[PDB]
Amino acid sequence: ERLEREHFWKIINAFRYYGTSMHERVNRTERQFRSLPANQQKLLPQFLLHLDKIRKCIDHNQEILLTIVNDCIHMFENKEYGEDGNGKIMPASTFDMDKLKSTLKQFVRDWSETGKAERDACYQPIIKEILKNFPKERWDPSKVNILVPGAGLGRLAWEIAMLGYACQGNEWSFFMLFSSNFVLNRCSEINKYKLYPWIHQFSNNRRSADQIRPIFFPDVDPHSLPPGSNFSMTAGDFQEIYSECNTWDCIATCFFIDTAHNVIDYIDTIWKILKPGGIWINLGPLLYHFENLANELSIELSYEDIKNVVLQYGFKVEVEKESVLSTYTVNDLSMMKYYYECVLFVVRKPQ
Amino acid sequence: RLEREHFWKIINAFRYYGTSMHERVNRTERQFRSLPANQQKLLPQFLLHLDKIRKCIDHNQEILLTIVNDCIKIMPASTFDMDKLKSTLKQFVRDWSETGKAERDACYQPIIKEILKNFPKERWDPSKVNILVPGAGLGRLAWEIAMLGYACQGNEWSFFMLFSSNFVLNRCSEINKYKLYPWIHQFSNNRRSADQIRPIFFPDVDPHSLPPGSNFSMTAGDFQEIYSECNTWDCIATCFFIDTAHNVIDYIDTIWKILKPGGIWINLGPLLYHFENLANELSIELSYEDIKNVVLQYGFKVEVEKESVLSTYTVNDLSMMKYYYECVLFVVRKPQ
Ligand SMILES: C[S@@+](CC[C@H](N)C(=O)[O-])C[C@H]1O[C@@H](n2cnc3c(N)ncnc32)[C@H](O)[C@@H]1O
Ligand SMILES: C[S@@+](CC[C@H](N)C(=O)[O-])C[C@H]1O[C@@H](n2cnc3c(N)ncnc32)[C@H](O)[C@@H]1O
Ligand SMILES: [Ca+2]
Ligand SMILES: [Ca+2]
């Protein structure tokens, strides 16, 4: 696990490098603008001032990321990771800078009022299926064990625990784990924090102000879980952490199964660790994460093939809805938006 | 000259399509065969389906070869050029297939309606109205404009597009004679395995059905270099085009220059700046608000402005993931 230590400080270092990276991007824009003919520059007399506002938004974002860094460096479970790693002050990769940008957007989806419409489209259908299958009239929710793999910043798992179910989120990415630890443990005052999740988008802006607008978080107090709640989060590969068979009443995957190198392996795990009679609720598209990465296994299945594999495992299909429309960390003011026609299904492991 | 080097570079890319795509399928096949036998047995049609993909690749390569030959050793083309090739196949859906009609109706019909409103027969002899369509892609919009009787010229920079528009516009008459498989490179977000290999047919109309006395033409080259004669055009119609500029202010300058006094510029599209993420390329990314302020300072008069014109671009209607654009539509007039 010396390589996990190496990976830990690599991610810490990426968090610390955000401002350097983004300030370079803005300096390229200023350089290019300053090389235009003077008369064209005079057509845009607020352009340089707007770059200054972007730079302030960058500094603010960097301040949020250093707060997360400060939080996770001083966590007891992270003492096994060491002093400061190498004596390396190293630049971070662009691949990690892209993950940082996505992580900032994830705050919108999971912990901002701005993301409520997205959560209503993705999380509420899952929560409703849970209420349908484990209704309060017949089930003590505190004895129903629900696992949420790839929980991201944890809002879905948290919402399930708010209803009283014994809910565990699981997440492999340090970007998400550092950030959700910060939100779930430290952000105990509604909308106290702010970030600028769209400053990286220079294209498709209707108004220049849209790029620098803030989002506030958290929209709920994460510590309003009532007494008797049972909420937890685990760190690691879903496929390695969960080895006990016949354990879970429910597994809820939301925009997750297409993260697999091999989705058949996910299906195999979910079958093994569900209790007889347990259910797997899935909602999401099929954007295979490793498809366009060299030296990475990626088995890309159509939804039709996924359902055929699920049926051959012995699962029984109880709910299937195609074309469940949603966005994912959408920028509502952008002139370009991605939409997903997700499939929702509920399948049961036979008793 | 180095333009003939660039020419043969694109010819070679057309000829490398099958090689590049068969290698992609090889990686999927190798990875599937790497799986444990018990997992491969769950999917007894998987390898046969790759074989259908390979047939569709071969059929696409035949089409590309008739395009290249009806335009007149194989070296590895760049990943950058194969992506442009894949996009060109998709462009056939948008411009010359019935599949693309809903897209054309959302993007092309608003432009044509503004042309009809601004050059009505009660005022204009249409055959003397000169309309320019920069970045005409495969030519459908410019062709529709010429079908109304106006003197319309399309202009296109990309050899991928020019080779293909030449094939469609000059060697196609029989409706739906040809088919392509524009979706075979999409392995993600498929509802049904059959959706990846489904065909589209083109052309949905006969391009040689232009009326008598028509005036339709296409030029090859950089819009900003080819059009130097001032005060020439009655109308310039830009559709998903102005975000292709290194510096959109230069496009605005050219449009101002070559419009006649009283002529109009019709624009519809988003602002996805082509060079934003390309290393060592100039890219001035303006908000729409800033583009409007440049247009106002040039002296254009704003006659029409609609934001949030909703459209897709070479959408795969069966895909589980789709891109939507909230386009701006405007019509501005160079004062008389
Ligand atoms: C597209 S995000 C979805 C996040 C969240 N479920 C939501 O809908 O907002 C998928 C998440 O799964 C995580 N992930 C991918 N593979 C994983 C694995 N093998 N084990 C645990 N988490 C994984 C990624 O880090 C990412 O946070
Ligand atoms: C996004 S496509 C739009 C095609 C077509 N107008 C449509 O709406 O379907 C933009 C087109 O402009 C072309 N283009 C980019 N820069 C150009 C230039 N400077 N001169 C001429 N064409 C250009 C590209 O090759 C491409 O075909
Ligand atoms: Ca300054
Ligand atoms: Ca509190």
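Note that chain A is numbered according to Swiss-Prot, with residues 59-409 shown in order.
Method on record in the header is X-ray crystallography, 2.2 Å.
Positions of Cβ are set from backbone N, Cα and C atoms, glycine also.
A:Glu229 (S-adenosyl-L-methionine binding site) carries a strand DSSP state (E or B). Annotated S-adenosyl-L-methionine binding site per Swiss-Prot: A:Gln164, A:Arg167, A:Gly208, A:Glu229, A:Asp295, A:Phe296, A:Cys312, A:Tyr324, in sequence order.
For A:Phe313 to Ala, Swiss-Prot lists a mutagenesis experiment annotated as follows: Impairs N-methyltransferase activity. Taking a C-beta cut-off of under 8 Å and a sequence gap of six or more, A:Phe313 (mutagenesis position) has these contacts in its own chain: A:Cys180, A:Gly208, A:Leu341, A:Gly342, A:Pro343, A:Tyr386, A:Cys400.
A simple way to gauge crowding: the CB of A:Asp316 (mutagenesis position) has 24 other CB atoms within 10 angstroms, across all the protein chains here. The note that Swiss-Prot attaches to the published mutagenesis A:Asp316 to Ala, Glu or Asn is: Impairs N-methyltransferase activity.
In the structure as shown, the Cβ atom of A:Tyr398 (carnosine binding site) sits within 10 Å of 24 other Cβ atoms. Marked as carnosine binding site by Swiss-Prot on the basis of experimental evidence: A:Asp316, A:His347, A:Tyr398.
Annotation of the published mutagenesis A:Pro343 to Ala in Swiss-Prot: Impairs N-methyltransferase activity; the original residue is retained in the structure shown. Note on A:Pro343 (mutagenesis position): other Cβ atoms within 10 Å of its Cβ, all shown chains, come to 23.
With a 10 A radius on its CB, A:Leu345 (mutagenesis position) counts 17 other CB atoms from all the protein chains. What Swiss-Prot notes for the published mutagenesis of A:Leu345 to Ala is this: Significantly reduces N-methyltransferase activity.
Of all Cβ atoms in the shown protein chains, 14 besides its own fall within 10 Å of the Cβ of A:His347 (mutagenesis position). One entry in Swiss-Prot concerns the mutagenesis experiment A:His347 to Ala or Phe. Its note says: Impairs binding to S-adenosyl-L-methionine. Significantly reduces N-methyltransferase activity.
According to DSSP, A:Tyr386 (mutagenesis position) sits in a coil region rather than a helix or strand. Quoting Swiss-Prot on the mutagenesis of A:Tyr386 to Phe or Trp: Reduces N-methyltransferase activity.
According to its DSSP assignment, A:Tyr396 (mutagenesis position) is in a strand. Record note (Swiss-Prot), mutagenesis A:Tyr396 to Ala: Reduces N-methyltransferase activity. The unchanged residue is displayed.
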Three-class DSSP secondary structure - A:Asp316 (mutagenesis position): helix
List of residues, in chain order, with Cβ under 8 A from that of A:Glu229 (S-adenosyl-L-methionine binding site) and at least 6 apart: A:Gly208, A:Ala209, A:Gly210, A:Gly212, A:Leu235, A:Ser238, A:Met291, A:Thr292, A:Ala293
Greatest inter-residue Cα distance in Å for the carnosine-binding set A:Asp316, A:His347, A:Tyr398: 15
Under 8 Å by Cβ from A:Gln164 (S-adenosyl-L-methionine binding site), same chain, sequence gap 6 or more: A:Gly210, A:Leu211, A:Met234, A:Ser237, A:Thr387
Cβ-based isolation winner (fewest other Cβ atoms within 10 Å) among the recorded positions A:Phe296, A:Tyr386: A:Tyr386
Contacting recorded positions, sequence order - A:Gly208, A:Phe313, A:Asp316 vs ligand 1, Cβ under 6 Å: A:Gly208, A:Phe313
Recorded positions, contacting chain B; criterion Cβ under 8 Å; candidates A:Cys312, A:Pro343, A:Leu345: A:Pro343, A:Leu345
Where A:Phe296 (S-adenosyl-L-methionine binding site) falls in three-state DSSP terms: helix
